[PDB]
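Notes to accompany the following structure.
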Amino acid sequence: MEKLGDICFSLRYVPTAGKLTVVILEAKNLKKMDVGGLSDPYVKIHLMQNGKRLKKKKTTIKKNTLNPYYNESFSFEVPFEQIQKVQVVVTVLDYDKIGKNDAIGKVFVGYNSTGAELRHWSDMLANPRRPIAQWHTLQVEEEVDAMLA
Ligand SMILES: [Ca+2]
Ligand SMILES: [Ca+2]
Ligand SMILES: [Ca+2]
Ligand SMILES: [Ca+2]
């Protein structure tokens, strides 16, 4: 579908600690969202269960780059009886000094995820020994929101 860029993040889930850790690592080949410029990307994470947004986090903003590096870690309290139902939604947006920020693209992993998104989630569930990083193709916001609704 649309060439919007790719996002790399790691996942780890430790049931005895009830802790899900998501590290936003880097993105690549992001779409330009500023006329006569590049983009000023930041990343949002939503933790969702049953269509309800339970937690939200945001990375810092990187100026003028289509290939940002973050290495920003976020942790979430998720008990073992809930982990199978959660969705981790990752959105890359372009910060604008004036007006609304511009969503570049979005992806989710977790309950009801598909393809490489499901694979990453499954790998996390099987291997709490270490964080597992994987790249993900960004999709247009409208498409992902439809799959989450
Ligand atoms: Ca813009
Ligand atoms: Ca800026
Ligand atoms: Ca901008
Ligand atoms: Ca704007």
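Think of each number as a place in line: the chain as shown, counted from 1.
Header lists the method as X-ray crystallography, 1.5 Å.
Placed from the backbone N, Cα and C atoms, the Cβ positions cover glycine too.
Per Swiss-Prot, the features are as follows:
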BINDING   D34, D40, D94, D96  Ca(2+) 4 binding site
BINDING   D34, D94, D96, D102  Ca(2+) 5 binding site
DOMAIN    3-136  domain 'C2 2'
MUTAGEN   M33 to K (Swiss-Prot position 302)  Fails to localize at nerve terminals
MUTAGEN   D34 to G (Swiss-Prot position 303)  Fails to relocalize to nerve terminals after stimulation of neurotransmitter release
MUTAGEN   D96 to E (Swiss-Prot position 365)  Fails to relocalize to nerve terminals after stimulation of neurotransmitter release
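Feature map: annotations from Swiss-Prot on the structure.
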| residue | record | Cβ neighbours (10 Å) |
| --- | --- | --- |
| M33 | mutagenesis position | 20 |
| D34 | mutagenesis position | 13 |
| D40 | Ca(2+) 4 binding site | 20 |
| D94 | Ca(2+) 4 binding site | 21 |
| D96 | mutagenesis position | 13 |
| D102 | Ca(2+) 5 binding site | 17 |
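The two recorded residues, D40 (Ca(2+) 4 binding site) and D102 (Ca(2+) 5 binding site), have Cα atoms 10 Å apart. Only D96, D102, of the recorded positions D34, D40, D96, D102, place a Cβ under 6 Å from an atom of ligand 4.
Separation of the C-alpha atoms of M33 (mutagenesis position) and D96 (mutagenesis position): 9 Å, rounded to the nearest whole number. Ligand 1 lies under 6 Å from the Cβ of the following recorded positions, listed in sequence order from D34, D40, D94, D102: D34, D94, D102. Distance from the CA of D102 (Ca(2+) 5 binding site) to the CA of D94 (Ca(2+) 4 binding site) is 5 Å.
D102 (Ca(2+) 5 binding site) carries a strand DSSP state (E or B). Taking the mean position of the Cβ atoms of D34, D94, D96, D102 as the Ca(2+) 5 site, the remaining same-chain residues with a Cβ inside 8 Å of that point are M33, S39, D40, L93, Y95, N101. Residues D34, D40, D96, taken from the recorded positions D34, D40, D96, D102, are distinguished by a CB atom under 6 angstroms from ligand 3. Checking the recorded positions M33, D34, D40 against ligand 2 with a 6 Å cutoff on the Cβ atom leaves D40, in sequence order. Counting residue by residue with DSSP, the domain 'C2 2' (3-136) contains 18 helix, 67 strand, 49 coil. When the Cα atoms are compared, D34 (mutagenesis position) and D96 (mutagenesis position) turn out to be 8 Å apart.
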